Each structure stands twice: as structure tokens, then as C-alpha cells.
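Visitor: Below: one structure in C-alpha cells.
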Amino acid sequence: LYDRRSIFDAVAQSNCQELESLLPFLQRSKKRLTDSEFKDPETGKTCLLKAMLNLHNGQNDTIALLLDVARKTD
């Protein structure tokens, strides 16, 4: 299972293994990664913007993971 806080912490730490089950989670739940559950309630930022603001040596492997998940889901 996943929620906004878990995804945000995973992309902040750049742990791709925590996000391995994100695609089947979304496909079983039948809800989009762009839905309001995953945006911040106040700023409106999404997990991609959280990932982009946390780069280590100019790298963050979770960005491609999120883009592929967004491609595959809806």
C-alpha cells in the first residue's frame, strides 16, 4: 500500500525499491497518480515536483520510475 507521505519520503531518499509496487498498487486501486490524494493539500505539489527538488549529485533515479508509472497507469 502507498500514500502521499510514503511516496514523498521514498522520492526524497531516492529509494526506488520502496516504489517498486507503486504501479500495481495504482492499477489495482483504479486511481491516478495525479489525483488529489497524492498532491499536497495546500501547495498542490505532486510527487514529481518533490523528486525534482531532491537531487543528489544531479541524479534521482525515482524520476524515471514515476514517469514510467504515469505512462502506464492512465
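Residue numbering for chain A follows Swiss-Prot, covering 111-184 in order.
Structure method, as recorded: electron microscopy, 2.6 Å.
Every residue, even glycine, has its Cβ placed from backbone N, Cα and C.
I grabbed these lines from Swiss-Prot:
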- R114 to E: Abolishes capsaicin-evoked current and binding to resiniferatoxin (MUTAGEN)
- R115 to D: Abolishes capsaicin-evoked current and binding to resiniferatoxin (MUTAGEN)
- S116 to A: Abolishes phosphorylation by PKCM and enhances channel response to capsaicin by PKCM (MUTAGEN)
- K155 to A: Abolishes ATP binding. Abolishes CALM binding. Impairs normal desensitization by repeated exposure to capsaicin (MUTAGEN)
- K160 to A: Abolishes ATP binding. Abolishes CALM binding (MUTAGEN)
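Map the listed features onto the structure and describe their local environment.
Guide: All protein chains included, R114 (mutagenesis position) registers 16 other Cβ atoms within 10 Å of its own Cβ.
A sphere of 10 angstroms centred on the C-beta of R115 (mutagenesis position) encloses 8 other C-beta atoms.
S116 (mutagenesis position): 13 other CB atoms within 10 A of its CB, across all protein chains.
Residues within less than 8 Å, Cβ to Cβ, of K155 (mutagenesis position) and separated from it by at least 6 positions along the same chain comprise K149.
Neighbours of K160 (mutagenesis position), defined as other CB atoms within 10 A of its CB across all chains, total 21.
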Visitor: About how far apart, in whole Å, are the alpha carbons (Cα) of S116 (mutagenesis position) and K160 (mutagenesis position)?
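Guide: Rounded to a whole number, the Cα-Cα distance is 12 Å.
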